[PDB]
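Notes to accompany the following structure.
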2 protein chains.
Amino acid sequence: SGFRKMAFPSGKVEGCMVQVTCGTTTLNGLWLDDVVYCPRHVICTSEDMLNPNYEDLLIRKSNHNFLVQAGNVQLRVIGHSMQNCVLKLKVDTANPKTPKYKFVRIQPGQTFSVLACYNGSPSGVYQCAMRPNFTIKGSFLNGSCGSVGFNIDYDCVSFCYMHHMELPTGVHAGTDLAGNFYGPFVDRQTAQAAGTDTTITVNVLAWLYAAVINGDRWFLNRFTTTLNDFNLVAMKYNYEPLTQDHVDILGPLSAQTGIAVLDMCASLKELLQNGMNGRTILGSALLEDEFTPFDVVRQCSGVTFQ
Amino acid sequence: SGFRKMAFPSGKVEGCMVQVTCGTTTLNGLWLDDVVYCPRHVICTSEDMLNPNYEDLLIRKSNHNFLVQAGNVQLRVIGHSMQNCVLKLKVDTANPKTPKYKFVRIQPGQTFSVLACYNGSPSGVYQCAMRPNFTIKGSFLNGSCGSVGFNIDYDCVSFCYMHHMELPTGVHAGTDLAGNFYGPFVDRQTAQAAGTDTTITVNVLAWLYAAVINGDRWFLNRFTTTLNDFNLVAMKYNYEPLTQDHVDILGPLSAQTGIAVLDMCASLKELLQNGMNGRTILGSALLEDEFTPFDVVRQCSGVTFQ
Ligand SMILES: *[C@H](O)[C@H](C[C@@H]1CCNC1=O)NC(=O)[C@@H]1CC2(CC2)CN1C(=O)[C@@H](NC(=O)NC(C)(C)C)C(C)(C)C
Ligand SMILES: *[C@H](O)[C@H](C[C@@H]1CCNC1=O)NC(=O)[C@@H]1CC2(CC2)CN1C(=O)[C@@H](NC(=O)NC(C)(C)C)C(C)(C)C
C-alpha cells in the first residue's frame, strides 16, 4: 500500500531528446525516426517575439541555420516544415532509440508525465494534469521549451504535450505534438491570461476511492445524494460538474470498495461544506485532483509496461 | 517557475531491472555487470517467513533453483552468495546497459527516487525521503521487493535503497544495496514497529526558500529568532533539531533570496504556532519536508545529467 504521485518510467522518452539551437535560442527537440519536433518560436529573435510572422521568418531560414545536438553528435538537417506551432526538422539519421509511439491530444482533466529537459539533457520527471482552463501547473525554467509530456500504455509512448511558454501567474501553456495549443493561447508575447480554473471533480472522487483502498475512512458517512443535488454543491465550490459518464467511469472503483459513487459524492459534499477539521487524506490537507480514475486503478493494482 | 515533486529520469535504472523467481516467490533484481542483487527473503517459503535461518536455507539451494528473466531472456546463475540481507546471484552475462554507478548508504532526511517494479518491469517513478525513523512512505504492492531507490549525479547512478517489506502502518522498510537495513528492522515476520516519526526541519526551511524563489511571500515577517529559541519551538511541534550545520547548508538559498536563515526560522515558528489560516504554500496546506536544500537548488536552477 501507500499512494504517491507517480510518473511513468521516462527511459523511452529520454532516448529521444535532442538539443536544437538556432541563432541565439537554444531549446529541446523530440527525435522520432528521422524528424526532430520542436517549438516554432526557436526561429524567433529577442525582438521577434513581439508579434512575429513565422511564415515570413521561416522562409528566410536555411537548413544549416538549425544546429541539432544528439548528445555528442551533429545531426544534419536536410529539410524543414512548419505544422501549426511546431517545427519539423528532417534529419539524415533515424533515431535508433525510437520507441513505439503515438501522438494524442488529451482532454482537460487527463494526467501525464513531464520529462523536463535543458540543452537536450533530462533534468527530472513529474506528473501533471491538463487543467480545465488548459494550463498545466508545471516546473519549467528558461531553456525547457520542447520538453514533452506523455503517457505509456504497455510498450507504446503516447506523446500529448510539448512545452512552449509561461503565463504571468506562474503556470504553463503548450501544444500537442501536432503543434495545436491547448486552450486559447498563442506563441507571441501579447496579453493573454488563463482565465478561471476549476477543480476536477471526477479526479477528486477517484482519489477518495484511493484513500479508502489504502485505509483512510474517516470521511465516509451513511448519507447519499442525487447527482443533481451534488452538482448544486459542486458549482458553489468551483468544482466541475459531474456527469453520468464520470459516474460510469468510477464504476470499477465503486465496485472494489463497496461504496456507491453517489455515496462518495455525499462524502465529498460534507468535506466541501465542513473542511477537514485538522485531518489529512493520503498525506494531504487539501482535496487532490490530479489523479484520474485510471491512475488510481493503475497504482492500486500494479500495472507495468515493457 | 513552479515547483513539483520531481524524480530523477529513470532510464539508467530501467535498463538494470530483472525478474528473479525461486520456488513460489517472484520479485525484482538489480543487474549490474555480471551480478544480480535481490532481497534474500526470495529463498523463503510461505511457512519459512516466520523465523527463518537464511544461512541454513541458502546452503540447501542450487544455482539452478534461481530463475532470472531479463525481459525475454534467461540469464543463467553460476554462483550465489549472501551479504547481510541481500543475495548476490552471479550470472554468465554482464549487463550491457550497466550505467556508471555507486552504492551509498544515505542519512535520514535525504531524498531519493524510487522506480517501482513488478515482474522485472518498471511501473512508475516517484520521489521519497528516508524518514527520521528510517521508514519510507512508499507505494508498494506484493511483488515490488527488489525495486530500488537512487539519486543521479551527472552520469553516475547512486543506488541507496532496496525494498524489502511493509510495516503495519502502511510504510516501508528496506536496505542499502549492501543489504544492511535502514533502522532497527529485520527480514522476518516478528513484531516490529516504526516508532515515532518527526518532521525534517531543515527540509521544511528549504521548501520555504523554494516558495520565496517562486513568489509566495505571505508567510515572511520582520521577526527573528535565536537558534536555541527556535529549537525550543521545534521540539514542541515534533520537529527535528536544527543544527548549525543545517544553517550552513541553507547558506546558498539564504544568499539567493536575501532572507537570513534565522529569519526564515522566525517564519516557520509563526507557521507552527498559528497554522496557515486557510492559505497554501506551493500548492500545499501542510508544511512539506521531503525536499532537501540540494533538491531546491537543483530544481530552481535547472541542473541536468547525461
Ligand atoms: C522556452 O524555453 C521558454 C520557457 C519559459 C521560460 C520561463 N519559463 C518557461 O516556461 N518559453 C518562452 O520563452 C516563450 C517564447 C515566447 C513566445 C515567444 C515568450 N515565452 C514566454 O514563455 C514568455 N511568456 C509570455 O510572454 N507570456 C505571455 C505572452 C504574457 C502570455 C516569457 C516567460 C519569456 C515572458
Ligand atoms: C516483497 O515484494 C514484499 C513487499 C510487500 C507486500 C505488500 N507491500 C509490500 O511492500 N515484501 C514482503 O512480502 C516481506 C517478506 C517478508 C519478510 C518475509 C514479509 N514481508 C512483508 O512485507 C510482510 N510484513 C511484515 O510481516 N511486517 C512485520 C514483520 C509485521 C514488520 C507482509 C506485508 C507480507 C505482512
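Numbering of chain B is taken from Swiss-Prot, so the residues present carry the numbers 3264-3569, in order.
Header lists the method as X-ray crystallography, 1.9 Å.
Every residue, even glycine, has its Cβ placed from backbone N, Cα and C.
A 10 Å cutoff on Cβ-Cβ distances gives B:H3304 (active site, for 3CL-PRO activity) a total of 21 other Cβ atoms nearby, all chains included. Residues or ranges marked as active site, for 3CL-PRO activity by Swiss-Prot: B:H3304.
Sequence-distant neighbours of B:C3408 (active site, nucleophile): residues of the same chain at least 6 apart with a C-beta under 8 Å from its C-beta are B:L3290, B:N3291, B:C3301, B:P3302, B:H3304, B:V3305, B:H3426, B:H3427, B:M3428. Residues annotated as active site, nucleophile in Swiss-Prot, with experimental evidence given as evidence: B:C3408.
One natural variant named in Swiss-Prot is B:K3353 to R, and its note says In strain: Beta/B.1.351. Listed in sequence order, B:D3297, B:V3298, B:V3340, B:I3341, B:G3342, B:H3343, B:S3344 are the same-chain residues at least 6 apart in sequence whose CB falls under 8 Å from the CB of B:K3353 (variant position).
Under DSSP, B:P3395 (variant position) is assigned to coil, being neither helix nor strand in the three-state scheme. Among the natural variants in Swiss-Prot is B:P3395 to H, noted as: In strain: Omicron/BA.1, Omicron/BA.2, Omicron/BA.2.12.1, Omicron/BA.2.75, Omicron/BA.4, Omicron/BA.5, Omicron/BQ.1.1, Omicron/XBB.1.5, Omicron/EG.5.1.
One natural variant catalogued in Swiss-Prot, B:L3468 to V, is accompanied by this note: In strain: Zeta/P.2. Annotation note: B:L3468 (variant position) sits in a helical segment as assigned by DSSP. Around B:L3468 (variant position), the same-chain residues six or more apart in sequence whose CB sits under 8 Å from its CB are B:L3505, B:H3509, B:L3513, B:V3524, B:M3527, B:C3528, B:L3531, B:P3556, listed in sequence order.
Among the recorded positions listed (B:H3304, B:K3353, B:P3395, B:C3408, B:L3468), B:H3304, B:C3408 have a CB atom closer than 6 Å to some atom of ligand 2, in sequence order. A coil conformation is recorded for B:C3408 (active site, nucleophile) in the three-state DSSP classification, outside any helix or strand. The number of other CB atoms found within 10 A of the CB of B:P3395 (variant position), across every protein chain shown, is 21.
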